[PDB]
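Participant: Quick one: the structure is below, and I'll ask about it shortly.
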Amino acid sequence: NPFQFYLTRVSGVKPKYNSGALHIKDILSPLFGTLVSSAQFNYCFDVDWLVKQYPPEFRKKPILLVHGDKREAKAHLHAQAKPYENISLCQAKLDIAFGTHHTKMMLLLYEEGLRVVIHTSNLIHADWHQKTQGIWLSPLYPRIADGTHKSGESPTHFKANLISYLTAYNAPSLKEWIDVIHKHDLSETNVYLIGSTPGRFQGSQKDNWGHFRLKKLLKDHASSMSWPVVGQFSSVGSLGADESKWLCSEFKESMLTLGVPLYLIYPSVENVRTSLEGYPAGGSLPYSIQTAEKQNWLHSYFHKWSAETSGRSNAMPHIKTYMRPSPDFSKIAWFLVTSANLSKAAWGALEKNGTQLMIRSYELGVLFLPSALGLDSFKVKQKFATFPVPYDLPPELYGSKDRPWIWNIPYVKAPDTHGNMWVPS
Amino acid sequence: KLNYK
């Protein structure tokens, strides 16, 4: 299995749909290595829950929490963490307004080597319970022989790329993780790292982050050959008064680069209503009426969540993915799993007459390119050489009576799976 | 932060 792309375990589906799935307890288990230390990058944390996901024999090993909380929320997290002597925190500078530390990544240092896990889930119980989430697991990276001169770098430049990502934080506690990574051999890595970092980027530095980074990788490591673009996410930013402001202009342009129908997959109210969680699934789909009313145009691009292939049509997506299928959806030119939702905050927006790229947030994803496996395309695995697309193709358009899930208006005409209504406030 | 809410 060259991909090492996994779904999280979902409670309440048949065990066969969980056979190739991972729970966080599985990822942290002693079978994956003998843990010495770890770093947990995320947006939301439940520290008490998190500590319990480690095996008992590892709960006292040092853990670093990399978060973006400020003011009282920062105090709250510190208060959550204090009982646990082995836990330190690193506050990622968020100098630009409305930015978040959204990256989900684990750095796992073992006696036997090092592991990097890039995924989509918050560190809270609900994100790992009945949601569709994605996980990429690096291989066990061995330590570089203390007698040898080697870079430990991969053809995809992952190791240098990961270090640059950590370096942009300018944080003392991450420097030690940068040093740990220097000492390991990441040469077997076959994915490309796509990061976002807060800032305003000029000149050559545009290509470093966000959708311009993606464009650059697609230009350099893909080749050309009516191939649609698919985008799938759980949050939706303010995209502008119409499709030309950003979505189809800069965003789609990066996405269609190689060496055009746009499908956006976002849960409808019906999708959420009849989910395993019911309406409270909508608590993790934060599309607000204030945003939605400004951009009604966007919703004609919307398609329903359907994942019969993985038995997860009722497990609401918190995974975010982007890809480039052929016109019949039997193959793909590339696949990206990432923390980045559909927003300028996460992907970047061009400022100052197109000379500046502005990103508000930390985001991180892995890109699977057929060239990194020596192929020209991946065949799509129809039932979850062939890439495991976790949801159904082609995507199904919203019916005439469907609306996108909007989290801050009430739904009281029909009960959900558990016989409840939804009245936020 | 324990959630979006």
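For chain A, we keep the numbers from Swiss-Prot: what you see runs 162-386, 391-424, 435-559, 568-608, in order.
According to its header, the structure was obtained by X-ray crystallography, 2.2 Å.
Cβ coordinates are placed from backbone N, Cα and C, and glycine is handled just like the others.
Below, the features straight out of Swiss-Prot:
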- A:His263 to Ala: Loss of activity (MUTAGEN)
- A:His263: active site, nucleophile (ACT_SITE)
- A:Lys265, A:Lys495: substrate binding site (BINDING)
- A:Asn283 to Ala: No effect (MUTAGEN)
- A:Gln294 to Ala: Slightly reduced hydrolysis of the covalent intermediate between the active site nucleophile and DNA (MUTAGEN)
- A:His493 to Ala: 3000-fold reduction in activity; abolishes hydrolysis of the covalent intermediate between the active site nucleophile and DNA (MUTAGEN)
- A:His493: active site, proton donor/acceptor (ACT_SITE)
- A:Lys495 to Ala: Abolishes hydrolysis of the covalent intermediate between the active site nucleophile and DNA (MUTAGEN)
- A:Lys495 to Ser: 125-fold reduction in activity (MUTAGEN)
- A:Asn516 to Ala: Reduced hydrolysis of the covalent intermediate between the active site nucleophile and DNA (MUTAGEN)
Participant: Taking A:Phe559 and A:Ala568 as the last and first modelled residues around a gap of 8, how many Å apart are their Cα atoms?
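Facilitator: Here the Cα-Cα span across the missing residues works out to 14 Å.
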Participant: Do the recorded positions A:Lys265, A:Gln294, A:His493 include any whose Cβ comes within less than 8 Å of a Cβ in chain B, and which?
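Facilitator: Listed in sequence order, the recorded positions near chain B come to none.
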Participant: If I take the alpha carbons of A:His263 (mutagenesis position) and A:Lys495 (mutagenesis position), what is the distance between them in whole Å?
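Facilitator: Just about 12 Å between their Cα atoms.
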Participant: Could you tell me, to the nearest whole Å, how far the Cα of A:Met386 is from the Cα of A:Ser391, given 4 unmodelled residues between them?
Facilitator: 10
Participant: Quick one: which of these recorded positions, A:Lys265, A:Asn283, A:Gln294, A:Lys495, have their CA within 10 A of A:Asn516 (mutagenesis position)?
Facilitator: A:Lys495
Participant: Long-range neighbours only, meaning 6 or more apart in sequence with Cβ under 8 Å: which ones does A:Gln294 (mutagenesis position) have?
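Facilitator: A:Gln294 (mutagenesis position) has long-range Cβ partners A:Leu168, A:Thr169, A:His280, A:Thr281, A:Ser282, A:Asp288, A:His493, A:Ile494.
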Participant: Which chain-mates of A:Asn283 (mutagenesis position) that are at least 6 residues away have a CB under 8 A from its CB, listed by sequence?
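Facilitator: Counting only residues 6 or more apart in sequence, the Cβ neighbours of A:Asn283 (mutagenesis position) under 8 Å are A:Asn203, A:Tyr204, A:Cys205, A:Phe206, A:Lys265, A:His493.
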Participant: Can you give me the CA-CA distance across the unmodelled stretch from A:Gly424 to A:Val435? There are 10 residues absent, and I want it in whole angstrom.
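Facilitator: Distance between the Cα of A:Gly424 and the Cα of A:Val435: 16 Å.
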Participant: Which residues in the same chain, at least 6 apart in sequence, have a Cβ under 8 Å from the Cβ of A:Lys495 (mutagenesis position)?
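Facilitator: Those within reach of A:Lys495 (mutagenesis position), by Cβ under 8 Å and sequence separation of 6 or more, are A:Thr281, A:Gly295, A:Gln397, A:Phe398, A:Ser399, A:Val512, A:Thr513, A:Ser514, A:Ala515, A:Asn516, A:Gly540.
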